[PDB]
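Presented below is the structure to which this report refers.
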Amino acid sequence: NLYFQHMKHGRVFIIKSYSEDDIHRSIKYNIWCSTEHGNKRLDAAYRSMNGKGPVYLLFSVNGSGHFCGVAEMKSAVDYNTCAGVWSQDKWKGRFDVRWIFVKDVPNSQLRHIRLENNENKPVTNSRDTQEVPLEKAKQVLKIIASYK
Ligand SMILES: Cc1nc(=O)c(C)n[nH]1
């Protein structure tokens, strides 16, 4: 899948989900919510983008050993929400997402990609809302898209 090899715009973030049930709910309802600090980071990136390129999210459940898919941010963060929707009751907030890949990709396939903005650590050792440089994100996206 040579599609992503020539991407010229966009920002890309890691999402770490404590719960696979929350991944299921995100796919069913096309929504996500991060922590307070994570929501602020994603909101800033989405808003400054002003629709000039995509914001992609690379999802992985904590401790699972694999990534589980890719979604595009499709709205700014709405902070005026009901509590208790997600795996920890305190998280409020919501933004729309569109899932573009739902597939398990082992960390072994992605570990060789290092993030020069994060001490050259493997992309598989990232924390929630770690940003991925575009040239490294393109390599992750090609691998996820091509994996079978
Ligand atoms: C739904 C959800 N799970 C999480 O573990 C985090 C960090 N943010 N949002």
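All residue numbers here begin at 1 and follow the chain in the order shown.
Structure method, as recorded: X-ray crystallography, 1.7 Å.
In case you wondered, yes, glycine gets a Cβ from its N, Cα and C as well.
Broken down with DSSP, the domain 'YTH' (10-144) shows 41 helix, 44 strand, 50 coil. The domain 'YTH' annotation in Swiss-Prot covers 10-144 and is backed by sequence analysis.
For the mutagenesis experiment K16 to A (Swiss-Prot position 416), the note given by Swiss-Prot reads: Decreased binding to RNAs.
Under the heading RNA binding site, Swiss-Prot lists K16, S17, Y18, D22, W32, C33, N62, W86, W91. Taking a C-beta cut-off of under 8 Å and a sequence gap of six or more, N62 (RNA binding site) has these contacts in its own chain: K16, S17, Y18.
Swiss-Prot gives this note for the published mutagenesis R41 to A (Swiss-Prot position 441): Slightly decreased binding to RNAs. All protein chains included, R41 (mutagenesis position) registers 17 other Cβ atoms within 10 Å of its own Cβ.
Note on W91 (mutagenesis position): other Cβ atoms within 10 Å of its Cβ, all shown chains, come to 19. Under its mutagenesis entries, Swiss-Prot includes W91 to A (Swiss-Prot position 491) with the note: Reduced binding to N6-methyladenosine (m6A)-containing RNAs.
Listed in Swiss-Prot is the mutagenesis experiment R127 to A (Swiss-Prot position 527), annotated as follows: Decreased binding to RNAs. Long-range C-beta contacts of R127 (mutagenesis position), restricted to its own chain and to partners at least six residues apart, with a cutoff below 8 Å, comprise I14, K16.
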Neighbouring C-beta atoms (10 Å sphere around the C-beta of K16 (mutagenesis position)): 18
Among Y18, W32, which are binding-site residues, the residue with the most C-beta atoms within 10 angstroms of its C-beta: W32
Residues flanking the RNA site, with Cβ no more than 8 Å from the Cβ centroid of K16, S17, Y18, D22, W32, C33, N62, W86, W91 and excluding those residues themselves: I15, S19, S34, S87, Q88, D128
Listed recorded positions with Cβ under 6 Å from ligand 1, out of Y18, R41, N62, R127: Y18
Integer Cα-Cα distance in angstrom, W32 (RNA binding site) to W91 (mutagenesis position): 11
